[PDB]
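Working notes, beginning with the structure itself.
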Amino acid sequence: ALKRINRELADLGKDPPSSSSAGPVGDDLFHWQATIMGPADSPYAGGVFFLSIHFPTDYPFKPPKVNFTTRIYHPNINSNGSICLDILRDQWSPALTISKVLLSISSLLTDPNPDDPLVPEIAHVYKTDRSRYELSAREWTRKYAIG
Amino acid sequence: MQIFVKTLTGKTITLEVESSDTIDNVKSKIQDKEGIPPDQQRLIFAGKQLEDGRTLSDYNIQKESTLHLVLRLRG
Amino acid sequence: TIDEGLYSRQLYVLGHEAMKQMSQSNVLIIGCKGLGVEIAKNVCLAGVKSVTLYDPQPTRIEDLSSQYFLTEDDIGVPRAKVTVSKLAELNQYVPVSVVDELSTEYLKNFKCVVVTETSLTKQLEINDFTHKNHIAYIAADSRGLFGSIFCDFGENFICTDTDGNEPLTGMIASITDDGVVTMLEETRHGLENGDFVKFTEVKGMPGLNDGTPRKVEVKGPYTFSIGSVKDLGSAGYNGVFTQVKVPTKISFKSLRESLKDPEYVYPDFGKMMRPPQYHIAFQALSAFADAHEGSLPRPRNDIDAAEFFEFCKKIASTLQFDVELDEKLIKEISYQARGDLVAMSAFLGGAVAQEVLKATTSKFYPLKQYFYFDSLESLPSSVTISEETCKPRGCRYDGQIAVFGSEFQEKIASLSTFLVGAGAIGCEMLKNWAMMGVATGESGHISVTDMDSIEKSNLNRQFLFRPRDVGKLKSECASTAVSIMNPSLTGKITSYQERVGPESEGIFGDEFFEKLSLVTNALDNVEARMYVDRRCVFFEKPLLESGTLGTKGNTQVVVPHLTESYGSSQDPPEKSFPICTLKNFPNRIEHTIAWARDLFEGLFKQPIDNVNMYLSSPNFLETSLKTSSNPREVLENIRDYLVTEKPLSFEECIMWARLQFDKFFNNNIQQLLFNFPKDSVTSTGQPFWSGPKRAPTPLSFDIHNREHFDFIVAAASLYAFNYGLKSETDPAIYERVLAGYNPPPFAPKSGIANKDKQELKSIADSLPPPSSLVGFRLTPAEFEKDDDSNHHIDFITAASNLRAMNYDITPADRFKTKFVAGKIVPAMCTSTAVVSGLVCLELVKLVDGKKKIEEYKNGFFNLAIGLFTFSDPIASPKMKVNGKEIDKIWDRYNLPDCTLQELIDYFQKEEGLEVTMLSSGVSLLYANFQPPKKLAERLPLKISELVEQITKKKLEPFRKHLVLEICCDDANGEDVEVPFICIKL
Ligand SMILES: Nc1ncnc2c1ncn2[C@@H]1O[C@H](COP(=O)(O)OP(=O)(O)OP(=O)(O)O)[C@@H](O)[C@H]1O
Ligand SMILES: [Mg+2]
Ligand SMILES: [Mg+2]
C-alpha cells in the first residue's frame, strides 16, 4: 500500500519517464494526475492528455483505476474516459510499475484495436474510411489536447 | 513432412514441417500464412496444448498429424 | 408453496426441490439436553414437516449448563414438556409435539430418528428396527471435550448430489473426430475423469445435441475427450457443454454390525490413531453407566477412572481389537464424563442437524459412519484441575465446572469482551457466552454493536429474534434475549447502534479499547474486518474471526505477539466484467443482469439526483460545467425530467415506458448491426460475430408477450413512483394506451467549433429558474432487493430477459436474477452453529492465556462433504533492524509529539536510519524528494500541527495518538522495512 505507492513515486522521481509525468494530487497518495504525450507516429502527435489514477486499498493487488480527462477520438476510449486495457483487467498480477501502464496506454494510443472496440461508431469509421478517421483524430487532438 | 492445421471455422491449412522444428517456427509460419500473432495462437494436438520452447518431437508429432488452432482473444 | 420471503438465503443452498421434499418428512428426537435442544432448534429453523420430542426425565440444575430453553424455575419438570413451548415459537410452519412413551411400531411414523443421551442397549434395540424398515437413524453423544456421531440411512441410500457444487458448464471451441473437446482460450473446464456431459448448440455435429450423457476423459486443463464420434461427424465448432450429475448408491451397516468393524471418518489427520481408542472408550462409558444405575464416572476421580480403564480393557479383549489402549487418553475421557459444554453441544448440533437434512433430502454426501471428535487442546493448563476443584457446587455451571474447574470459572466470569455485529454468528456467540457465564462477575462486561435492523429473511437463522421484532434494532433485541436466557447478565451487557469504522472512533476510542479482553467479529464484509483487525493490532487485543458461505465455514484466531493478523492473508477478489463486454457484446446471463442494473440506476436514480441537486445548490450549473465529465448529459437529463418529458398522468408514464423499450431493445441493436453487420470480418479475415460475440437481433414490441408486458408495467410503475403518480396494474389500461402509439421513424446514422458551448448555454437558460420551483422534489429510486412490491427486481428481470432475447441467451427466472443482482450470500443455520462452536472452543484457549503457537487451531470445514480440518496459525514474521529482532506486525515505535526535524534526528542517531518518507493516513507528510523550500517550511512544525496543516482539518478532542508509516533507508542505501510509529499527543 502506502509503501509500494511511495517506492513507485520515488522510482518515477529518479528514473525519468520522459514521455509521461505522474504525481500525487495535492498531498494524497491515493490520487494521481498523470500526463501522456501523443506519439509522433500517430494522429495524436503534439498532444497532452491528462489521466486520473485512483489507487485501490488492496493495491498492489486490485488494479489502479485509470480514467482519461481530456477528450480523445479513439476506438477503445469512450466519452467518460474509460479505457479498454487488458493489463488493468486480467494481466495486472502485481509485478509491474505505473510506468508499464502508461507505456501500454501510449501504445494503445499509437495504434487502436478495432476488432474488440468500446465505441462501435469510431471503430466502424476506422475500419471503413481510414482517412476520415485520421482527420477526425487530428481535429480532436488539436481542439482538446493542445492548449 | 506434412501436417494439417484445422481452424475454428472448419478450414484446413497444409504445412510442410520437420519433426525437429520448434513450436515458435510453426507459429511463425501460421502468422506468415494467416497473419495471426503467435501470442494469440493456441495450437492443440491430441488433447495437449503446444507450449513455446519445445519441439514437435517432444509431443510425439508424426507423419500427417492434425493440430487445431484457436485464437486467444484479447480484451 | 415455499415461503421465499423467509427461506430466501437457505434456498440458494438447498433449492426448491430439496426443501419441497424436506417439508414432507417427520423427525423424532430422543433426549432434550443441550445437544438435543440444539438439534431440534436447527431442524425447526430448517423447515421440516414436524418435530417430536421424547424425554420424560425431570429437569435438574446441572442441565442448565447447555440448555438455553430451561430456567431455574423449571427444576423438577420433564425437559420435553418445558422445552416444547419455547421451541414452537422458532418457526410457525413446523409444529412441535411431545410423546410420553415410545413404542417400537410408533417409530414407523417418522422419516428420521435422532438419539442422544441413551444407553447402548436401547440404541441397539431401536436400530435393529429402524434399519430393516428403511428409517434414517442418527446417534449423537457429547462427553466433556469429546463427541461422537453415527449415521445409518439404510442399505440402499440414494444420494443425488455428492459435493453440493453447481454443475460445470463451459463454451466449446472445437470438437475433433476423435471426441477431443476443447475449451475457449484460457478457459478451464474443471471436469474430472468419469464425469458425464451433455452438449447443446453444436454446429457441424448435430448428433451431440440430442442430450445423451457421454463419458469424460480429461487430457489436460483446457481439453478433454468423449470417445469416438466418427459416425456423427468429422469435426464440430462452437457449442456449450454442461456437466450431468448422476445419483450414487450408498450402503450403510447397522449399529450391531458396525460395532465390530466400524468405518471411521477422520476430522484431523494429525491424530489418526485416536478414533480406534474412542470407539472402545464410548462403549466402556455405556457399560459403566449400565453397571452403576446410569451414573457416569465422577469428575477427576481416580477409582472410577481405574474401573473405566478395566472396562475398556475387557471390551478391547472381547472385540478382538488389535489396538494398544492409550491409558492417558482413555482416563481423560473418564474424567470428563459428566462434562457438558455449550460449545461442543453447538458444534455437534450443527453437524447432526446437517446429517438430518441430508437424510431427509437425499442430498450431499453423508458421514459414513462413525465420526469421533475431540478438542482436548482446550483443557486449561494455567489453573488447578483436580477432584476438589471440579466437584459440583449446585449451580447452573456444573456441567462446565466438571471440565474446567472453579478457578477457570472465575477467570471466565471476569471477561470484558467486545462483539462486532449481531447477525447469525453474533446471536450464536451471545448465546454461548450467556451459557458459559461470560462477564457475570463484578468486573465483567459485554459490548455489542450493530447498526442494522431486523428483517423477515433474517429470522431463518437468527433464533434470538421473533416476527414481532421485525423493524427493530438487532443489538437491543439480542441483549434483551440473552439477559432473559441468563438473568445474571442483567446490566452486564451494553448495546450500541454504531457502525464500526473511521467515523465511530469517538465512541470506540482509546479508553473503550484499553479495558477490553478480546474482540470477536461477526461481520460479513472485508472492509470492517480489516478495520477491526488494524484496531486490535494497534491496541494488542486477541481477535476471533469467523466466516460462513453456504455449507462452508472457517474460523481464525489472532493472538498478540504470537500469530499474524487477519490482513496478512489474501482471498480471491470479486470478478468484474470488462466494460466492452457489458456495453455491447454479452454472452452470459450475468452480463445482461449487470447491464440491467446499470440501466435501472441510470434511468431512475442518477437523473433524479441531478435534478434535485440543481434545485438545491444555487451554483450547481457552473460547478458542473467544469467539473463533471459530461455537462451536456447532465443538462439534457435535467431538461428531460423537468420540462420536456414530465408526466401529467399515468398514461404518459406508459408511453414513456414504451418509448424506452424501443430505445433500448430495438434502436441500439439496429445501430450496432449498422456499425458491424453480421457478414463483416475482422482484420485477420475471421468472422466478427464468432465465439464470445453473439449476433443480436432487434425486438419488435408484441403486447401479448409476457416479457414485454412485464417490462412495460415495471418501467411505468417506477417512473410514476419517481414522479409520485398513482400506478395501476390492470392490463386493460395498458392495452388501451399502447394501441394508439405511432413509433417515431429511426434510421441508423453514419456520422459524417465553439458553437457547442452556445447551444449548451441556450439549453441552460431554457430551464426554469430554481426560484420558480420551491418545495418541488423528485423521489429517487433506491435499490431494495428484499421488497417484492417496489418493482425493482421485476424491472431488472424483465430488462435482463429482454436483452438475453436480443443476444439469444437463455433467460433466467426472478429467483436467479435476485440471487445475482442482489449479491446475496447463501447462509445456513447449521454452518452458523458449527462456526460459533469452534470460536467458543478457541475462546477458552484465549482465556487460559496459552503461549505456544501449536496449541491454537484455525479451523475449516465443508458440511456438504463432511470435511473438517484444523491447522496451526501462522507465526508473525520477524525481521532484523539495527541488529535486533523486531516483529513485523506487533511492534511499534513510541515517541512524544516532537517536531519533524527532531523525529528525523532521532531516527538518524538512534536507529542509524535515514528517513525518506513519512505519511499518516492517506497523506504524505514528508518526502526526501520534495523541494527544499517546502521542507524548510514544514520541518520546524510539530507533528500534530503538521498533520492539521496538511490535512486541512483540526484534530478532534478525543484524538490521543497518531499512527505514522515511515519508509527509511540504511547507511549503505538499502531500503529496510520498519514498524509504524505511534506518536503520543
Ligand atoms: N461495519 C460494520 N459495523 C458493525 N456491524 C456491521 C458492520 N457491517 C456489517 N455489520 C453487521 O453484521 C451483521 C451481518 O450479518 P448477516 O450478514 O448474517 O446479516 P444481514 O447482512 O443483515 O443479512 P443478509 O446477508 O442475509 O442479507 C449485520 O448485523 C450487520 O448489521
Ligand atoms: Mg440486514
Ligand atoms: Mg449480510
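We number chain C the way Swiss-Prot does; in order, the residues shown are 14-765, 780-1012.
Technique stated in the header: electron microscopy, 3.1 Å.
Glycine too: its Cβ is placed from the backbone N, Cα and C atoms.
Sequence-distant contacts (6 or more apart, same chain, Cβ under 8 Å) of C:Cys593 (active site, glycyl thioester intermediate) do not exist in this structure. Taken from Swiss-Prot, the feature active site, glycyl thioester intermediate covers C:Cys593, and the record attributes it to sequence analysis.
If you look up Swiss-Prot, you'll see C:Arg22, C:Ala437, C:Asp463, C:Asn471, C:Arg474, C:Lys487, C:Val513, C:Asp537, C:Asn538 marked as ATP binding site. When secondary structure is read from DSSP and collapsed to three states, C:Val513 (ATP binding site) falls in the coil class.
What Swiss-Prot records for C:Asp465, C:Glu468 is Mg(2+) 1 binding site, and it gives similarity to another entry as the kind of evidence. In the three-state DSSP scheme, C:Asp465 (Mg(2+) 1 binding site) is classed as coil. Around the Cβ of C:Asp465 (Mg(2+) 1 binding site), the same chain contributes C:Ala435, C:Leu486, C:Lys487, each under 8 angstroms and 6 or more positions distant in sequence.
Applying an 8 A CB threshold to same-chain residues 6+ apart, the list for C:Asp537 (Mg(2+) 2 binding site) reads C:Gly434, C:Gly436, C:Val852. DSSP assigns C:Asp537 (Mg(2+) 2 binding site) to coil in the three-state reduction, placing it in neither a helix nor a strand. Marked as Mg(2+) 2 binding site by Swiss-Prot: C:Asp537.
Annotation of the mutagenesis experiment C:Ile592 to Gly in Swiss-Prot: Strongly reduces enzyme activity. The number of other Cβ atoms within 10 Å of the Cβ belonging to C:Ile592 (mutagenesis position), over all protein chains shown, comes to 17.
In the structure as shown, the Cβ atom of C:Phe598 (mutagenesis position) sits within 10 Å of 21 other Cβ atoms. Quoted from Swiss-Prot for the published mutagenesis C:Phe598 to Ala: Nearly abolishes enzyme activity; when associated with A-701.
According to Swiss-Prot, the mutagenesis experiment C:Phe689 to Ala carries this note: Abolishes enzyme activity; when associated with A-701. With a 10 A radius on its CB, C:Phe689 (mutagenesis position) counts 21 other CB atoms from all the protein chains.
Record note (Swiss-Prot), mutagenesis C:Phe701 to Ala: Nearly abolishes enzyme activity; when associated with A-598. Abolishes enzyme activity; when associated with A-689. The unchanged residue is displayed. Within the same chain, residues at least six positions away from C:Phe701 (mutagenesis position) with a Cβ under 8 Å of its Cβ are C:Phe689, C:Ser693, C:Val694, C:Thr695.
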Number of other Cβ atoms within 10 Å of the Cβ of C:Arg22 (ATP binding site) across all protein chains: 20
C:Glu468 (Mg(2+) 1 binding site), number of other Cβ atoms within 10 Å: 16
Tertiary neighbours of C:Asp463 (ATP binding site) (same chain, Cβ under 8 Å, six or more apart): C:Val433, C:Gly434, C:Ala435, C:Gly436, C:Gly439, C:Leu486, C:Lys487, C:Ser488, C:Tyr509, C:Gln510
C-alpha spacing of C:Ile592 (mutagenesis position) relative to C:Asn538 (ATP binding site), in angstrom: 25
Anchor-to-anchor distance, in angstrom and between Cα atoms, for C:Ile765 and C:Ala780 with 14 residues unmodelled between: 15
In sequence order, those binding-site residues of C:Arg22, C:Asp463, C:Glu468, C:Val513 whose CB lies under 6 Å from ligand 1: C:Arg22, C:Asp463, C:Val513
For C:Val513 (ATP binding site), the one of C:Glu468, C:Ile592, C:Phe598 that lies nearest, given that the recorded positions are compared by Cα: C:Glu468
Candidate nearest C:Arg22 (ATP binding site) in space, where candidates are the recorded positions C:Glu468, C:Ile592, C:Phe598 and distance is Cα-Cα: C:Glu468
Chain A neighbours, filtered from recorded positions C:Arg22, C:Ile592, C:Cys593, Cβ-Cβ distance under 8 Å: C:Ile592, C:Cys593
Top Cα neighbour of C:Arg474 (ATP binding site) in the set of recorded positions C:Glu468, C:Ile592, C:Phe598: C:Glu468
Within reach of chain B, those recorded positions of C:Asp463, C:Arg474, C:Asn538, C:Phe598, C:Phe689, C:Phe701, CB-CB under 8 Å: none
Where the C-beta lies under 6 angstroms from ligand 2, the matching recorded positions among C:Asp465, C:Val513, C:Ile592, C:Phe598, C:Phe689: C:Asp465
Largest separation between Cα atoms (Å) of residues that the record links to ATP, namely C:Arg22, C:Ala437, C:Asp463, C:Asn471, C:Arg474, C:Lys487, C:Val513, C:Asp537, C:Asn538: 25
